[PDB]
2 protein chains.
Amino acid sequence: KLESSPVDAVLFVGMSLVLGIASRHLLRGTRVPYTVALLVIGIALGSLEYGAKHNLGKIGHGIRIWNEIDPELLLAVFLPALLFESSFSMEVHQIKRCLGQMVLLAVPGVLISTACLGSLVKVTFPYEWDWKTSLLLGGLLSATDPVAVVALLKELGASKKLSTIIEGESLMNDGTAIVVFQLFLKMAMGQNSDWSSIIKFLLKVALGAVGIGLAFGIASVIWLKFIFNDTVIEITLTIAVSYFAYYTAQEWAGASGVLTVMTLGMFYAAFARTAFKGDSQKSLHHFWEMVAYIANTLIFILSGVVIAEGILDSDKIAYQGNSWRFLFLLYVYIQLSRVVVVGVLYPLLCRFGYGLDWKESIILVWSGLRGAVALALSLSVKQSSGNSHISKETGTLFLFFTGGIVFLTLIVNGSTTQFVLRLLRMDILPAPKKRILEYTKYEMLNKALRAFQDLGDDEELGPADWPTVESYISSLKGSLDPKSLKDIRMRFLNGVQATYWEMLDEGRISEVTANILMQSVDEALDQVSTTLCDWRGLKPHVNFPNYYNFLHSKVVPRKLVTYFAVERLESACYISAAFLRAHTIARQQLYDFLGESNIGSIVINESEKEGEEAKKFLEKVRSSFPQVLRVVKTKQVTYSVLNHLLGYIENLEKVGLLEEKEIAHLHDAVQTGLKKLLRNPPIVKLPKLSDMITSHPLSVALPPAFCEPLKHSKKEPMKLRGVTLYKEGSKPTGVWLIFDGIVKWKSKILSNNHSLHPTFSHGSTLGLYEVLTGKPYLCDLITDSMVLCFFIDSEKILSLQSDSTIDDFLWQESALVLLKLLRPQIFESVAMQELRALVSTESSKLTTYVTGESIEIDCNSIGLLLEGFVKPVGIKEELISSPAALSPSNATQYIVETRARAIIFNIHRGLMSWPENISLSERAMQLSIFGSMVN
Amino acid sequence: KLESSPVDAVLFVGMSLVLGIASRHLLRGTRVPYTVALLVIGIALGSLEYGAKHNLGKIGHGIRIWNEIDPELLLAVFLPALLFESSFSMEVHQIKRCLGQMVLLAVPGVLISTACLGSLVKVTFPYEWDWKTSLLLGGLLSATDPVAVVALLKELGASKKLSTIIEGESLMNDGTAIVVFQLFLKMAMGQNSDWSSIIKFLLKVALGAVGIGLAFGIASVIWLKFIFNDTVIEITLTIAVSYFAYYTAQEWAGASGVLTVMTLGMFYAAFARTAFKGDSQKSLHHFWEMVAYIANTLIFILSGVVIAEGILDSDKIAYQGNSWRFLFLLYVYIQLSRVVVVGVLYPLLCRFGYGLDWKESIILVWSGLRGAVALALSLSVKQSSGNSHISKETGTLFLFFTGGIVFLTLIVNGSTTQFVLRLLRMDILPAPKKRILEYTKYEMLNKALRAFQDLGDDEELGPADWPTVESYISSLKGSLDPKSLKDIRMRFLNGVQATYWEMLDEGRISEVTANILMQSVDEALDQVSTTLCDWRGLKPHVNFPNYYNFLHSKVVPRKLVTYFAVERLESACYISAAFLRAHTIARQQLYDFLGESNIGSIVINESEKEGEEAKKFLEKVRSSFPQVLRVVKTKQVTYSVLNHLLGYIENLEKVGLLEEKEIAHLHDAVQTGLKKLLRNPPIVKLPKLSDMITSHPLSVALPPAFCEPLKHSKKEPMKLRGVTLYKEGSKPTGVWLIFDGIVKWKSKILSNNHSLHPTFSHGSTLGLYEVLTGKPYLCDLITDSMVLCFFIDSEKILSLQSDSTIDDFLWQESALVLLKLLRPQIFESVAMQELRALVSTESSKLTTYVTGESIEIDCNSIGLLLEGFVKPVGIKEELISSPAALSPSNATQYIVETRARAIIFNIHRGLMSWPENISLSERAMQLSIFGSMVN
């Protein structure tokens, strides 16, 4: 026989964790949460251990040990646990769009709710309660648990906007209610209620906790930017910094430790994605979610134990009618308090942020769930009761009322939110959104089929049983009237979504950028029957305010401007580039699928005109800071490269191939490089018109000794958008090398057959064919952006034309742009770098045909004419001339009239068109690979 | 001004975490560990707070709050934290190979060390210490921290065998030292030292801690097998179960809680890989490593504080010469005890487990590191001192000596291990292992180059800067004399390694199976100059003990027999199949690379003869339990399928594409299927010779109404290995469908040109061509395993030959095996399922050529003769006959003599040969992307 040995606290915490795990496991699909079961279990335990004084042995000893937990220690240990992950698991890029909508619900909402509840309880509750203590009860009861609301919101189908609003409101409500509760608790203890002291305390708490949290977050983020490869240190740093900032705010500064911890979580959500490594973030979120879960379980059991102790003390409170007949009244008042706040803020809530529909307002009511934050506050009040300011009855009554309110809310509000959402039809998947799920439910089945195919022969083990395999993926299994103008836009937006998906899979865009773009397109699908509203959801993230232009002054160094310019314009430039590239690809895909149609042209024109704002922002970036785009492109490319290397390194880790020391060294080096780059923007030099020439494909790879002495002293290559390089039909004068920018070509004799994006990227030589053959310019070039380009006189090209080893590459370089001009149907979608491989192969050879010979074009080959005339075989005598292209008849043969040079060449997700793009030997193949006809 | 408010414990823990993080960060490459810095910091803090009584404010208040930590609570909270992750992060498949070599070091080593140290201190230490106290000090000082040894072993290059031995020895030493310390502590308090009581206490502690840990592990694993998709619950269950089992052993059973927690960790390592999901197992390990780190930091600071209190109490102990002149003596004694233990166990250690070289024995000495386990034990003794049995001086001296020993070990033993491993040349990479690092360092550079290629055009942002990209991966940049018979075998083993890598990447084999196979091959490269010794590392994992055969009795149901057979014969079957497939692929690769050579043939014969044991084990599995191989194949395939689906769903979560509810539902369904599969083996039915016929590519896909009534009543299709189906040259009688098994073909007219694996897998029709044309059998068929096959009379085939739609498929089916017979060089490496796609396409020109016609074979085409005679064009008059194959001359043309049927067709990592298998347009392409000539 022992008596409350301190080891019994370990018993209590372990038993509480076991009970919480059991409650969470058993109550998964049921309406009731596991927290109410935990509270009931704690109530029963405390009742049978205090009101009956049963000999619980060591189980009761731990209960009694935890019963005298310090009010300050309870909040110091359990409140940082409850609210760190909710602040940490926050999407700042999504909270930036409804900051105002939640702030109106944060400060004014909490103030109105606290005032209404305090006035109601002071008027009604027959406990002779002072105004200070009634306002304290109202303030602590205005706190809403983020854990409960996020658990409820994911339980049933709710819109992303509404879920974000509710989660942000709950977190901000806890943040403000903590301050309100602390203020009224200080007032209730010994402090005079003079407005000067109240204002000073509010300042020292709010703007003395926010500042402390910001300072701690800045210091810890700077530290994390130097902890290269250690997940354990990174996860431990969050614990240490949060639990040290809570102490420094509560004890050393007198501020609010809870608000400091929440501010630290906000800072981590905002400014710590470059600090925590990608591998560490998932484990960090899991750990903090588990810590919040443990705090919820421990608090919901301990509060039940202490409620059972207080109300089953000397048998008055539990048996008094003034408790059970006024808990319901307090529930009614806190429900009416929510209605009052919602109704008061509605005339202005719907005009801010995401807006607020009447259905969303009805959901805003009944979504107020009280959890372990209010429970912890009331338990701290109970443990600090018994003084003259707060009697033992007052603190016990506060804790009992808060527990009853928590139980009633989690029982009724959650079940009603189930009923109301299902009644307002806001939980049904929309028609254009219950079409991409079907796509990523038939694609998953295709991936499963391919995985079965790969593991198919295995003669040593034998054949697998396909029905058994499909028994585990059975959950995966269960036109577009082009004259619509509504379904066409939906298919185009599906193509944009697929392009964003491919860009993320390729690693071209980050996860947050991909999330922003995908949510923008998701907004677009809702407003699809009017126009293409997908850039409307991206302009919040794409802004170029005019106060960046003053950075060109001497007040700051030019090299110092780049870091700020890159940091501010990083996400916006990535978003704009992804937007424009996705719409280019989707325009090409839509034309390829729908063919030539009026509605397709309408949608293409809509997309082209919508991309204007993104093009304008990118042009503003080009004109203001030339090097920011290059820096961010290099950062993006190297981030993708290092992520690919890191993934390969984890694959190597999964294989017992290399020694652990060497794998550790490689992983440490790659993570160190990744942190060194994701920490600060890469430093990239600026070319002096000689580096661009050297990097250009034409130069260095052709001229042995060109005008190199003139490179260091040459005119500015900066050309504004819309500047015409040369006119169509004019006599050749020289070539225009493209270094950086976009130039667009238009022509009349060279008809724009099917080109939608007739532009030439960097590293392209223009005007070479005209200055080689002498034929006039086939098209005019207009710059679509700030283009860096060089002009070389045609006489230099003609002089270089002396050598055949120069001639063949010159003709290939000319063909590089001829393929894009003559046949833009299938040679415009492909990139220039991919087109380099087609011409650099040995199968494509520059052959100077002799007069009277025959040119034969294969079925999977396309020929181009560089000079001379060609006459078709088997067709009417229509003499073909310079440029022009040869295509298979299924003319497979030609006639070489005069001297001619000819070159013969060789020959994306389907989300845009999912339902349309999808013997006996094949049947036997299917039987050999599946055992039946299941494909 | 306050006085030790309980909130100051939060200060202490947060400040200790911050100090530990700072010490770990600052001391990373330095010789000294961060734990000695933590101990020094704690010593300084305790000294200036007690010996000087400085006003530390709230910092000292937390120190004085933690100083009163209960001896029982300190071990209940901090000891499970220290030793759970070391037991959890333990490879059972690797410790099973050296159980004896560390059990010798576990019980006998700890006993000898404790006895020697206790006798030495009792004889020498001038504190009038009883034998019980001296033995207690020896027992607690014989504990070695797993954290310190694993940190040291990863710091410098040590062999996998030696590192595993050291880690297992440290963990087992802690496990035994806890029991020894508890026994001597109970003896020192009030218990009689009679052998009956000692035996009873040892029995109760040992086998009531191991038993309780096993029971808790079984219950928790059964629970985890039903927690489908919740990582937080899975990680919390480990905490709850460990900290509840510690209490149940220490308080409710009187056993050792530490041993119970360690046994629970062992059970989690062994029988919990299918219980914890793959997603959780990384965050779980991270969390428990962090918990161990926090426990280490807190203990190393608190022990320093308490040592500074005890020695800087009333100023005697710190200033006594008998402390500083006997701490060094105790260090010498513990070093001598380590030397004695190693020397005594060496004559029989080297005959067990992995063996023990003299260099490995020298490394075993100086590798004994004392950490937070001994520190925690001595701190518990100090906190429980002051009684009559143990005085305050005795406990203070125990704690001081243990802290000094910990400091001295972590300072000197680590440095000596650094100096000696470098001196014994055991840290240098071997020659055949400093060739796969080079392979997976040129391959990472290739992957980086390809990643730069993918993000290469991007006209909108511009071109990336390749030098900046390579500045972050610069860490990657810095014959085989075939007449060797040593380098050839090394290349073959590298090919086997590459095949295992491809099997893991494809998802064919699990991570643990891949690790076992790869470490077997790593063992092989060491003894490469003698023979192919890589199966020796797999026969520990591949065993078929004779007591499995008794399961066929009536004592147990047959349906229950399969289960135990599946878990027992799962890893061994997978390992054997991977072994055989990898050696087949490596034999083919070696023939392809080296061509025809004597040494290549020698290595191929070595591999073929060595795979005999794996073939025999698989044949034993076939004969004993026919359905186990099919069940494990189905489980493997479905596991791969579900893992691919899980990766796809993770990527889809990374994309803001699907609604959270729907994607969560998909993830939950996939994880539920994965858990339901990893919990119990898949249930697969047994065919009745009709299901196999139906699933065969020939039947159902050919006969409308075949002998189906005879399917239910037919002879047994079981054929033993080596049974000949039909003889070569005999007249055709029928066909032999292959349902399950391996059949080998040998021939002389076919000459067996270059076939290394002349076998036919399941789903193949054999003898069809002979029964169609009437020509005698081209080869004889011998079964290489238990083959399920069916025989159909040739007259049925001839009757079916009536329909042309039947005839074309029959001829294609015959060609399916003809390509493998006529041209095995290029048509045996490909699988049968892949060969189905070659014949099922429309390019198969199965045309009955007329006499006098011309057969033309393209350069990328291969012709096959089904009947008749064909004459070459432009070649000597050598008439070709039935079978035989046509190949391009660079004969491109042929002459059809009589009626003939012909068909025209169309046309792995390089680790085996890494250093050997690796213009102007191409130069321009190279310069266009990177801006220079870097490739």
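So for chain A, numbering is Swiss-Prot's, and the shown residues are 28-505, 522-933, 956-972, 1007-1017, 1031-1047, in order.
Recorded method is electron microscopy, 2.9 Å.
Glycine residues also receive a Cβ, built from the backbone N, Cα and C atoms like all the rest.
Swiss-Prot has this to say about the protein:
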type: MUTAGEN; residues: A:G136 to E; note: In sos1-12; hypersensitivity to Na(+) and Li(+)
type: MUTAGEN; residues: A:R365 to C; note: In sos1-3; hypersensitivity to Na(+) and Li(+)
type: MUTAGEN; residues: A:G777 to E; note: In sos1-8; hypersensitivity to Na(+) and Li(+)
type: MUTAGEN; residues: A:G784 to D; note: In sos1-9; hypersensitivity to Na(+) and Li(+)
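DSSP assigns A:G784 (mutagenesis position) to coil in the three-state reduction, placing it in neither a helix nor a strand. Within 10 Å of the Cα of A:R365 (mutagenesis position), the following mutagenesis positions from the list A:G136, A:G777, A:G784 place their own Cα: A:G136. Under the three-state DSSP scheme, A:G777 (mutagenesis position) falls in the strand class. Between the candidate mutagenesis positions, A:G136, A:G777, the densest Cβ environment within 10 Å is the one around A:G136. Spanning 34 unmodelled residues, the straight-line distance from the Cα of A:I972 to the Cα of A:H1007 measures 18 Å. Unbuilt region (22 residues) between A:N933 and A:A956. Cα separation across the gap: 8 Å. Over all protein chains present, the Cβ of A:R365 (mutagenesis position) has 22 other Cβ atoms lying within 10 Å.
Its Cβ taken as reference, A:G784 (mutagenesis position) is surrounded by 24 other Cβ atoms within 10 Å in the chains shown. Distance from the CA of A:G777 (mutagenesis position) to the CA of A:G136 (mutagenesis position) is 70 Å. In the deposited model, 16 residues between A:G505 and A:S522 are left unbuilt, and the Cα atoms of these two flanking residues are separated by 20 Å. A break of 13 residues separates A:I1017 from A:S1031 in the model, with a C-alpha distance of 19 angstrom spanning it. A:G784 (mutagenesis position) is 19 Å away from A:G777 (mutagenesis position) when you measure Cα to Cα.
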